[PDB]
Amino acid sequence: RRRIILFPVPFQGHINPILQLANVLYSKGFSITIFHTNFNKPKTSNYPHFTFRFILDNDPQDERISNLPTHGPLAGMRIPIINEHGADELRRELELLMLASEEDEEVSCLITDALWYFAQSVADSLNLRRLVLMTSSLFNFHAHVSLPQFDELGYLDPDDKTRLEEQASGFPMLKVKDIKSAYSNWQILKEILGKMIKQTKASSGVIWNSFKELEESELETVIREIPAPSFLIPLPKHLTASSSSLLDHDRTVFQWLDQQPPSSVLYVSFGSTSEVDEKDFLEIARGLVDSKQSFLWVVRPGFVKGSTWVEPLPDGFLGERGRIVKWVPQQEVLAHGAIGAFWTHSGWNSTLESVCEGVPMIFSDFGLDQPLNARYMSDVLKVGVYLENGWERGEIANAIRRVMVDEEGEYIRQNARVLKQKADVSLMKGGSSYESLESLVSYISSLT
Ligand SMILES: C=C1C[C@@]23CC[C@H]4[C@@](C)(CCC[C@@]4(C)C(=O)O)[C@@H]2CC[C@]1(O[C@H]1O[C@@H](CO)[C@H](O)[C@@H](O)[C@@H]1O)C3
Ligand SMILES: O=c1ccn([C@@H]2O[C@H](COP(=O)(O)OP(=O)(O)O)[C@@H](O)[C@H]2O)c(=O)[nH]1
């Protein structure tokens, strides 16, 4: 028997894809140990077939992580901190487990989130192969490697050059605006994405949460930039991420979806970390009302400054066609026949989820990879509408109706359907994903 150790980034968009991959790999006969912080831990009772081991986080706490907030923006600081100071403890924990390794057993490899760029030399120091799971898109990575051309061109200059600002030089699939919002945090991202790229290239293999027919324009870049083998597996086509939810599913929403006609409900979720002016919040609700479409709206507490929740909503916007909830099994909702469209913040999991369920999109974004994802889906795949100019009453309602009801948007509806079908075909025998997965399984067994 061969064991695989997976090490996720403790946030919802990173734990979902890696526990999905963990399950896929277990279905291939590997045994699974998940290294994880106590912080943001999943429900281990949802994984009786996995062994969990909690690290880096343990209660005699480091000065650098002991007082970090558990939600909002600042919680993400754990990622730079653990990267810069967790090598010693990761090495001990890995080495302890290999030492207790049973007779019949051998650790095939370590698989980490690509942001755990410190794990590469730790693994090397043990003569242990490390593979990388990318949780953002091939296209996004293509932009990271092209940063130096963006910087020297002045695109990553937040204050001024403000100038050309439609269509990027040498990267025509982007506009200048996309680049500016994605890398507006240049100070921190510049350093981190360097190390992430550098250590992903130096790894033993990269697993991408994607599929060849989703991002075919991007395959050449990955082959040329990454010497190790790459494997494209659309994790949502294998199973949803409900078992790794960090929140309680609202569960009442399916009885409500069962009361709606087919393709007639807008699903709306702006991301677990994002934030809006209280004003802009009221503008969003304005567009929904003005769309005349039924909607299911996930709103995370804190989405509105300064309220706990949407207190600033004039009570009774919802009425008949609208509902607001705090958390759902998102992909299961996207699979329900009532859903006709997904207004998303363009998180990569949400985008891939919607693509794998056949649901066309309305895109907003809040930087990082999000504007890139919206640009790509809306302009290249053409499976949604990108509200790329903020939050205006009518533009919002036009996009929703165009996707959901307008004749003019049939091609968007149809494109989503065709792309889902292509995702399904790629899992079958002789499909891109099927072979990517067959190769990954073969490859890992040869490491052992
Ligand atoms: C790659 C990233 C490095 C970091 C580090 C923190 C950093 C910053 C968030 C950029 C803004 C300044 C701060 C200091 C901040 O947290 O406010 C960057 C960029 C995003 C990081 O990634 C995760 O952040 C999680 C929530 O904080 C998201 O839930 C997850 O899905 C992200 O991948 C988090
Ligand atoms: O009500 C919700 C909202 C989101 N999610 C899940 O949370 C993840 C969010 O990841 P994404 O990359 O799309 O956005 P992020 O919040 O990390 O920026 C996705 O897997 C969603 O299916 C969910 O299960 N229920």
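Counting begins at 1 with the first residue displayed.
Heads up, the Cβ atoms here are built off N, Cα and C, so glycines get one too.
Taken verbatim from Swiss-Prot:
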- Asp113: active site, charge relay (ACT_SITE)
- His14, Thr135, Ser136, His144, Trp348, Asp369, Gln370: rebaudioside A binding site (BINDING)
- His14: rubusoside binding site (BINDING)
- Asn16, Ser272, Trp327, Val328, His345, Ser346, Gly347, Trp348, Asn349, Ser350, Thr351, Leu352, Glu353: UDP binding site (BINDING)
- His14 to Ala or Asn (Swiss-Prot position 25): Abolishes catalytic activity (MUTAGEN)
- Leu115 to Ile (Swiss-Prot position 126): Reduces catalytic efficiency 780-fold for stevioside (MUTAGEN)
- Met134 to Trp (Swiss-Prot position 145): Reduces catalytic efficiency 780-fold for stevioside (MUTAGEN)
- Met134 to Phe (Swiss-Prot position 145): Reduces catalytic efficiency 19-fold for stevioside (MUTAGEN)
- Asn140 to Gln (Swiss-Prot position 151): Reduces catalytic efficiency 4-fold for stevioside (MUTAGEN)
- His144 to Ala (Swiss-Prot position 155): Reduces catalytic efficiency 3.5-fold for stevioside (MUTAGEN)
- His144 to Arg (Swiss-Prot position 155): Reduces catalytic efficiency 29-fold for stevioside (MUTAGEN)
- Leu189 to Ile (Swiss-Prot position 200): Reduces catalytic efficiency 4-fold for stevioside (MUTAGEN)
- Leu368 to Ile (Swiss-Prot position 379): Reduces catalytic efficiency 2.5-fold for stevioside (MUTAGEN)
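Projection of Swiss-Prot feature records onto the structure.
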{"residue": "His14", "record": "mutagenesis position", "Cβ within 10 Å": "22"}
{"residue": "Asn16", "record": "UDP binding site", "Cβ within 10 Å": "27"}
{"residue": "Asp113", "record": "active site, charge relay", "Cβ within 10 Å": "23"}
{"residue": "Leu115", "record": "mutagenesis position", "Cβ within 10 Å": "27"}
{"residue": "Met134", "record": "mutagenesis position", "Cβ within 10 Å": "24"}
{"residue": "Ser136", "record": "rebaudioside A binding site", "Cβ within 10 Å": "25"}
{"residue": "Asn140", "record": "mutagenesis position", "Cβ within 10 Å": "20"}
{"residue": "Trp327", "record": "UDP binding site", "Cβ within 10 Å": "19"}
{"residue": "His345", "record": "UDP binding site", "Cβ within 10 Å": "21"}
{"residue": "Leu368", "record": "mutagenesis position", "Cβ within 10 Å": "21"}
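In this structure, the CA atom of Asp113 (active site, charge relay) is 15 Å away from the CA atom of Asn140 (mutagenesis position).
Among the recorded positions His14, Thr135, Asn140, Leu189, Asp369, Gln370, not one has its Cβ under 6 Å from an atom of ligand 2. Each of the binding-site residues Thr135, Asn349 was scored by other CB atoms within 10 A of its CB, and the lowest score goes to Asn349. Cα separation, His144 (mutagenesis position) to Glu353 (UDP binding site), rounded: 23 Å. The full span of the recorded UDP binding residues, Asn16, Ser272, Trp327, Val328, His345, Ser346, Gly347, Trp348, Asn349, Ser350, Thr351, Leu352, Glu353, taken as their largest Cα to Cα distance, is 19 Å.
Distance from the CA of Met134 (mutagenesis position) to the CA of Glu353 (UDP binding site) is 16 Å. Checking each of the binding-site residues (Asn16, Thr351, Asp369, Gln370) against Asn140 (mutagenesis position), the C-alpha distance stays within 10 Å for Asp369, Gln370. Neighbour density at the Cβ, taken as the number of other Cβ atoms within 10 Å, is lowest among the binding-site residues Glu353, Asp369 for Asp369. The CA atom of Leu368 (mutagenesis position) is located 13 Å away from the CA atom of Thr135 (rebaudioside A binding site). Closest to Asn16 (UDP binding site) by Cα-Cα distance, out of the recorded positions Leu115, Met134, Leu189, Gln370, is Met134. Listed recorded positions near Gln370 (rebaudioside A binding site): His345 (candidates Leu115, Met134, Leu189, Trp327, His345, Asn349; Cα-Cα distance within 10 Å). Sequence-distant neighbours of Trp348 (rebaudioside A binding site) (same chain, six or more apart, CB under 8 Å from its CB) are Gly13, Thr135, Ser136, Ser137, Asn140, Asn209, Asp369, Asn373, listed in sequence order. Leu189 (mutagenesis position) sits 11 Å from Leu115 (mutagenesis position), taking the CA atoms of both as reference points.
Using a 10 angstroms CA-CA radius around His14 (mutagenesis position), the binding-site residues that qualify from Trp327, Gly347, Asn349, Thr351 are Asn349.
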